[PDB]
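Trainee: Here it is, the structure in full.
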Amino acid sequence: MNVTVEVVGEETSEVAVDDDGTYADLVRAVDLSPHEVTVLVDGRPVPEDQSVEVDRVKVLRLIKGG
């Protein structure tokens, strides 16, 4: 299950996460990510403090530094 992420400059796309625990997670676990995008944490320093199957994050089409 992919999560709906707001892309800056680009339309809205879905990204596959591990927290979801879906079939996609198994594939990604073997280094088979098709989206290969970075996820941002909304006003959150450590997601470990939260507990949810899915989460909303921001994806960057092109990073500035890394």
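Including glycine, each Cβ sits where the backbone N, Cα and C put it.
Quick paste from Swiss-Prot:
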MUTAGEN   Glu53 to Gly  Abolishes SAMPylation of substrate proteins
MUTAGEN   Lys58 to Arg  Loss of isopeptide linkage of polymeric chains on NcsA; when associated with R-64
MUTAGEN   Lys64 to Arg  Loss of isopeptide linkage of polymeric chains on NcsA; when associated with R-58
Trainee: Any idea what DSSP makes of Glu53 (mutagenesis position), helix, strand or coil?
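Mentor: In three-state terms, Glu53 (mutagenesis position) counts as coil.
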Trainee: Highest CB neighbour count within 10 A among the mutagenesis positions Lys58, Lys64?
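Mentor: Answer by Cβ density within 10 Å: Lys58.
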Trainee: Near the Cβ of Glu53 (mutagenesis position), how many other Cβ atoms are there if near means within 10 Å?
Mentor: 11
